[PDB]
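For reference, the structure discussed in these notes is given below.
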Amino acid sequence: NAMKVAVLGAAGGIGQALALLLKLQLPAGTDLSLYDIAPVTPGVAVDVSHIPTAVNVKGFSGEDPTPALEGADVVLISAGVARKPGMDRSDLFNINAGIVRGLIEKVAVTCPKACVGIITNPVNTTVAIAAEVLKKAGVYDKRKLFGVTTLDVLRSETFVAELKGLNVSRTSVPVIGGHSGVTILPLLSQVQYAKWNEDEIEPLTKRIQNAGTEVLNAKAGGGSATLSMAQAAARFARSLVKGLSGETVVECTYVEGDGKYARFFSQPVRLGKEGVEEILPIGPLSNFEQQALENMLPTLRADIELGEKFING
Amino acid sequence: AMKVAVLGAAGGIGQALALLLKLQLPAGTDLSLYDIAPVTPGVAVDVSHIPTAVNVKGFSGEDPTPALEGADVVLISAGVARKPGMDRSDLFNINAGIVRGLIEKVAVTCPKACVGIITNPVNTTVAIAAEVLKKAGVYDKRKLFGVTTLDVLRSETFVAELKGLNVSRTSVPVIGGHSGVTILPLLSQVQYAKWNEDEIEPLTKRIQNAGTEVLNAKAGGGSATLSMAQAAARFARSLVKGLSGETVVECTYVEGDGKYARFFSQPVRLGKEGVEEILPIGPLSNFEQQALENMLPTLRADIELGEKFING
Ligand SMILES: [Cl-]
Ligand SMILES: [Cl-]
Ligand SMILES: [Cl-]
Ligand SMILES: [Cl-]
């Protein structure tokens, strides 16, 4: 089963780093298709094609992603602008909403059965945009639409391991909710081998929720979280590919589930041959987490409604 | 606890290289990032969120000394890249000065480090680095390298595709230098490959002009950055392994016996002091012997240009 992974937004900061990681991490025989408007894109593919791995790479540019999307099983969307010094979530939605819409319109007609991973922010909102564009095209499969939240997981694993003296490579931290601010809810109470003092929970939780700011407000001037976001995306794509290939994997991801909390909600999901295999429950929460969960819902629902309205008016 | 420093960590190669090193270096290795651009501390914070046991820190401003404290390996990728129509030598005027400045700081801050020059033109900038190191009275031939590893990746890739070999396990030696006519893949030493008369020259020319092929395909967006980062990361991993006591052999541009040129790329066993032993190029085919004769005058001029930038 020769998998095909397409990257829409392969010329941007996240996109190029993601192209590199996929070239190095994808299983042998996988096809990697890179697309973006900029004419540098075919050149990004040629650059990447020189790395000696058994992953076939092709690059495409111009206004039409259809050629790049041919036979795609996984479509990763990293197009648009990332959060940079002096930009609010409003700037992201302002620029990225129309970009995501146009790309999904092409996914809908070119590879409607692909699993789509939305990396472009704000994920809470941009995933709803994608769902509505797919619905309008009459091909919406909620098992195949994902908001990539994995970066919150990487950050959680890194900080928990640092603070509690655990193995950074083998520490597991579930993260539920959404992908921004108070919607990011790391389930610190479910981490093994970590004894928490009351005073550590809130500061660590706020640190994880506000981690993007540490990058933007770094000394001397700061920048965007380009590289960690690419690795988070690559890690997610890896899990999707495994699921599509028949291997059992579980990832916290933003999907349209039972709607008990919000239409879209990130929780553990077992991935399979059709994308979502089973949306697993969030498990037991501490009083702090239960409270944090209840607190985020109005913000999350608003993020969702903003994306739905962008397409439906 | 080994320490790897990247001078030019905010550029295209640099950022990608910071990412790969964070993911590929052994557990407990320190990674230090520096660039004049003020985004560099942010690049390190960005990379630090990736959960691996590699500790990373970033530095900016005009002084790289803080970034070089205790470095065992120093990778220099700073400077500008090619524009469509240029050869690697046309970058000399801008990059010669950037390399000199950085090496003056390496010379006084971490003179015992293995220095890998990625900044083009490598054939010349390595010579610049050597002479700067000599004026500081700390030049150690065993610790200065021109990174040619991208020629090896390209060779491995093109040979595996053309000859039906395993791309992960095909070994292709590459000698000479790092420029159009100085890159010499020793296709005759590749195992499991019967070469047709008409296959050798086109494949050699393809390996030699690969940098130009990426440059043209990017349509003004620069030269190779992503494959170059992996090539630089692989070379760094080999140096670290050598420094740690493991045996590894890599084709790399170093100051040897001067038989071909003062600096020449050939297989080198790496060890605790950097170069452990510069190995012979082995048997060459008639085509390879002739390709080697044809490059020597160009290679010698590339070196002399770098020597004259510092000495006069
Ligand atoms: Cl490699
Ligand atoms: Cl979001
Ligand atoms: Cl890697
Ligand atoms: Cl990871």
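The first residue you see is number 1, and the count goes up from there.
Yeah, the Cβs are placed from backbone N, Cα and C, and that goes for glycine too.
Straight from Swiss-Prot, the features:
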type	residues	note
BINDING	A:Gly9, A:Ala10, A:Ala11, A:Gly12, A:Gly13, A:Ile14, A:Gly15, A:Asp36, A:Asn96, A:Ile119, A:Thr120, A:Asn121, A:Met229	NAD(+) binding site
VARIANT	A:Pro65 to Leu (Swiss-Prot position 63)	In strain: 767 and 794
VARIANT	A:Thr66 to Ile (Swiss-Prot position 64)	In strain: 432
VARIANT	A:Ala68 to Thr (Swiss-Prot position 66)	In strain: 1124
BINDING	A:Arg83, A:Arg89, A:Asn121, A:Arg155	substrate binding site
VARIANT	A:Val109 to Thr (Swiss-Prot position 107)	In strain: a7205, BR355 and e6181
VARIANT	A:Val109 to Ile (Swiss-Prot position 107)	In strain: 162, 375, 723, 788, 800, 1008, 1124, 1158, 1180, 1181, 1207, 1233, 1247, a6062, e6158, e6229, e7066, f6237 and 1209
VARIANT	A:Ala130 to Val (Swiss-Prot position 128)	In strain: c6132
VARIANT	A:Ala137 to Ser (Swiss-Prot position 135)	In strain: a7205
VARIANT	A:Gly165 to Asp (Swiss-Prot position 163)	In strain: f6252
ACT_SITE	A:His179	active site, proton acceptor
VARIANT	A:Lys195 to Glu (Swiss-Prot position 193)	In strain: 176, 667, a7205, b7017, c1271, c6134, c7424 and c8032
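Secondary structure from DSSP puts A:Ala130 (variant position) in a helix. With a 10 A radius on its CB, A:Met229 (NAD(+) binding site) counts 27 other CB atoms from all the protein chains. Considering only the recorded positions A:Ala11, A:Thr66, A:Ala68, the residue whose Cα is spatially closest to the Cα of A:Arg155 (substrate binding site) is A:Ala11. Between the C-alpha atoms of A:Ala68 (variant position) and A:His179 (active site, proton acceptor), the distance comes to 28 Å.
Of all Cβ atoms in the shown protein chains, 15 besides its own fall within 10 Å of the Cβ of A:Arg89 (substrate binding site). Proximity to ligand 2 at the level of Cβ atoms, with a cut-off under 6 angstroms, picks out A:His179 from the recorded positions A:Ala11, A:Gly15, A:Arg83, A:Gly165, A:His179. Listed in sequence order, A:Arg89, A:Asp91, A:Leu92, A:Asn121, A:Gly212, A:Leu216, A:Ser224, A:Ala225 are the same-chain residues at least 6 apart in sequence whose CB falls under 8 Å from the CB of A:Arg83 (substrate binding site).
Neighbour list (A:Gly9 (NAD(+) binding site), Cβ cut-off 8 Å, at least 6 residues apart, same chain): A:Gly15, A:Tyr35, A:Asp36, A:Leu76, A:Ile77, A:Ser78, A:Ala79, A:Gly80, A:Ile119, A:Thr120. In sequence order there is nothing to list: of A:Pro65, A:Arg83, A:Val109, A:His179, A:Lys195, none of the recorded positions comes within a CB distance under 8 A of chain B. Of the candidate recorded positions, A:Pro65, A:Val109, A:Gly165, A:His179, the one lying closest to A:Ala11 (NAD(+) binding site) when CA atoms are compared is A:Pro65.
A:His179 (active site, proton acceptor) sits 27 Å from A:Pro65 (variant position), taking the Cα positions as reference.
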